[PDB]
Amino acid sequence: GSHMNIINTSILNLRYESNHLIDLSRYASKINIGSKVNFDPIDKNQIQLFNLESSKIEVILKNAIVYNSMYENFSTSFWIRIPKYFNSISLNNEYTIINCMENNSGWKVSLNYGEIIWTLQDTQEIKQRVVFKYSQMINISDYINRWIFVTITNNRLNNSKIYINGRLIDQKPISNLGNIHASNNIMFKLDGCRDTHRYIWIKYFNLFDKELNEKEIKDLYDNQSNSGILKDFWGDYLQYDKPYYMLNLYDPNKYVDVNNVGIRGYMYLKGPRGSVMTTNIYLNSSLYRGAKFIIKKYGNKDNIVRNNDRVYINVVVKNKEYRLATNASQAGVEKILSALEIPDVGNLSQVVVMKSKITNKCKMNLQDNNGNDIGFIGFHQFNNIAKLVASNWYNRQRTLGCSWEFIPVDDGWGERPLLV
Amino acid sequence: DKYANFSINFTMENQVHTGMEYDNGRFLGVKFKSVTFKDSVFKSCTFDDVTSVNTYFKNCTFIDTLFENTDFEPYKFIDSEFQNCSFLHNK
């Protein structure tokens with residue numbers, strides 16, 4: 001199916017190209033970057049903004065697009081990755097991250113504990129806010145510290161809408177506001193944040209001169225999620241030669257562990273996860289638990305794992321890496337996976353095909369040395385021991401048995417991993 | 001008066017601890033019997049395979065500490081604050 005390119009239409013398209021962050025829109029609005037504005041060097045569209053004065057991005061809008069009107073529809077979209085709030089001083093502390101306000105007229109995006117806020121204000125001090133709330137008192141969150149797609153649409157005729165991942169959260173009336181005259185510049189900065197450690201990750205910001213509808217919003221979302229590159233749990237590019245704690249989506253409360261190494265031994269799912277907490281601030285399931293998977297290349301320079309890549313999967317027991325493998329010839333379709341000492345793996349099937357898909361969560365499809373399909377790596381119960389296996393049952397279609405998540409240690413989750 | 005960077009398994013008995021700071025300490029296999037901590041801070045400590053009998057933490061702040069394989073239940077903590085604390089295998 002075809003559809004109309006909404007992005008090249010936008011009146012501001014902030015992106016990294018060449019070695020600068022620049023606007024790709026007609027109007028080529030000027031962009032001032034702060035000293036301490038860090039760019040992710042694996043994907044330089046991903047911008048980090050700290051709670052420092054010198055950490056900011058200033059977009060000097062062209063006069064023609066600067067907003068001054070009672071009637072003109074406008075929308076905005078950006079992906080944000082927000083760290084878990086760690087400090088009590090963040091409990092009622094609204095702070096703005098994206099500012100377009102003059103004399104109290106304009107629009108701004110701001111955050112607070114558990115919240116994303118779109119605020120609108122007219123020149124008569126009349127205002128509306130629409131708001132996304134998320135809890136930090138939750139086993140596993142879709143939102144805490146994971147890349148989320150944010151869309152705001154404004155129709156002057158009636159409503160302002162906020163969307164998280166192309167899903168309508170909240171809409172409020174705004175037909176009462178009058179002339180909202182905004183700023184000449186858009187400022188990306190953390191303004192009024194008491195947490196001196198607060199920072200956000202932000203990518204793919206876009207300003208539109210219309211009110212995006214559902215389909216257009218979902219089109220954006222699907223296309224910018226970049227299927228074909230697998231993601232880790234936080235949504236960053238999945239990488240080779242990088243250790244990950246693992247999560248199964250049929251049973252998120254368990255973690256992978258191995259009883260013993262070698263072909264005698266097996267790898268299984270062990271629960272429960274346990275919980276990580278800060279008094280009055282958060283209470284979540286622990287994520288840094290179990291064996292660790294490391295993905296190994298079996299030609300691109302990029303350390304990036306792509307859809308259909310062929311890889312070997314290492315397992316970390318006691319700070320030593322062994323190989324994931326199995327004997328395809330063993331009884332029954334479900335083939336029990338083991339963690340073999342790498343130089344003793346011989347003929348055992350070990351080559352895995354990574355999968356992204358339409359779209360789907362991460363998958364692993366184990367293969368022989370002839371490229372035959374052993375099955376997607378999931379698990380199965382053998383007298384209530386949930387051994388990791390490989391079954392083509394999964395393929396031939398509880399299909400959450402083979403859907404996995406790869407969790408690196410991220411500075412915005414805060415947890416202390418138990419080490420050996 | 002404050003202690004740091006140590007590992008212990010021996011079990012101090014029937015003691016009252018008040019106003020102590022333990023930075024980076026390992027409490028490995030230790031069996032607390034009638035111990036009380038008061039006004040104390042645990043920074044990046046680790047409790048592994050500990051048991052506690054008639055033992056209590058009163059107005060204590062744990063920061064980035066791991067409780068692995070313990071018997072610590074909520075009642076053993078009296079007006080105490082946890083920051084960045086993980087709890088792993090509880091018996």
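FYI, residue positions are counted from 1 along the chain as it appears here.
Recorded method is X-ray crystallography, 2.6 Å.
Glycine is no exception: its Cβ is also placed from the backbone N, Cα and C atoms.
Under its mutagenesis entries, Swiss-Prot includes A:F86 to R (Swiss-Prot position 953) with the note: Whole toxin is non-toxic, almost no binding of RBD to neurons. The annotation that Swiss-Prot gives for the mutagenesis experiment A:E115 to A or Q (Swiss-Prot position 982) reads: Decreased binding of NTNHA by receptor-binding domain (RBD) at pH 7.5. Annotation of the published mutagenesis A:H197 to G or R (Swiss-Prot position 1064) in Swiss-Prot: Whole toxin has reduced toxicity, dramatically reduced binding of RBD to neurons; the original residue is retained in the structure shown. Here Swiss-Prot flags A:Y250, A:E334 as ganglioside GT1b (d18:1(4E)) binding site. Here Swiss-Prot notes a mutagenesis experiment, A:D302 to A (Swiss-Prot position 1171), with the remark: Decreased binding of NTNHA by RBD at pH 7.5. Under its mutagenesis entries, Swiss-Prot includes A:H380 to A (Swiss-Prot position 1253) with the note: Strongly reduced toxicity, heavy chain has very strongly reduced binding to synaptosomes, decrease in ganglioside GT1b binding. According to Swiss-Prot, the mutagenesis experiment A:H380 to W (Swiss-Prot position 1253) carries the following note: Heavy chain has very strongly reduced binding to synaptosomes, binds much less GT1b. RBD protects against neurotoxin less well than wild-type. Experimental mutagenesis is annotated in Swiss-Prot for A:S391 to A (Swiss-Prot position 1264), with the remark: Reduced toxicity, heavy chain has strongly reduced binding to synaptosomes, heavy chain binds less GT1b. Mutagenesis annotation in Swiss-Prot: A:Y394 to F (Swiss-Prot position 1267), described as Nearly complete loss of toxicity, heavy chain has very strongly reduced binding to synaptosomes, binds much less GT1b; the structure shown retains the original residue. Quoting Swiss-Prot on the mutagenesis of A:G414 to R (Swiss-Prot position 1292): Nearly complete loss of toxicity, almost no binding of RBD to neurons.
Of the recorded residues, A:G414 (mutagenesis position) and A:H380 (mutagenesis position) place their C-alpha atoms 32 Å from one another. Measuring straight across the break, from A:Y298 to A:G299 at the CA atoms, gives 8 Å, with 2 residues left unbuilt in between.
Of all the recorded positions given, namely A:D302, A:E334, A:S391, those whose Cα is no farther than the 10 Å limit from the Cα of A:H380 (mutagenesis position) are A:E334, A:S391. Of all the mutagenesis positions listed here (A:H197, A:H380), it is A:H197 whose C-beta has the fewest other C-beta atoms within 10 angstroms. The mutagenesis positions considered are A:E115, A:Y394, A:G414; of these, A:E115 has the fewest other C-beta atoms within 10 angstroms of its C-beta. Long-range Cβ neighbours of A:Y250 (ganglioside GT1b (d18:1(4E)) binding site) (same chain, at least 6 residues apart, Cβ-Cβ under 8 Å): A:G378, A:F379, A:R398, A:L400, A:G401, A:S403.
Counting only the Cα atoms, the space from A:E115 (mutagenesis position) to A:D302 (mutagenesis position) is about 35 angstrom. For the gap of 5 residues left open between A:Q397 and A:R398, the distance from one Cα atom to the other is 10 Å. Looking only at the recorded positions A:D302, A:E334, the densest Cβ neighbourhood within 10 Å occurs at A:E334. The local packing around A:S391 (mutagenesis position), expressed as other Cβ atoms within 10 Å of its Cβ over all shown chains, amounts to 21. For A:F86 (mutagenesis position), the number of other Cβ atoms no farther than 10 Å from its own Cβ, over all displayed protein chains, is 19. Note on proximity: among A:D302, A:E334, A:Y394, the recorded positions of the record, the Cα nearest A:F86 (mutagenesis position) is that of A:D302.
Listed in sequence order, the recorded positions from A:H197, A:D302, A:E334 having a Cα within 10 Å of the Cα of A:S391 (mutagenesis position) are A:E334. Missing segment of 4 residues between A:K357 and A:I358: the endpoint Cα atoms are separated by 6 Å.
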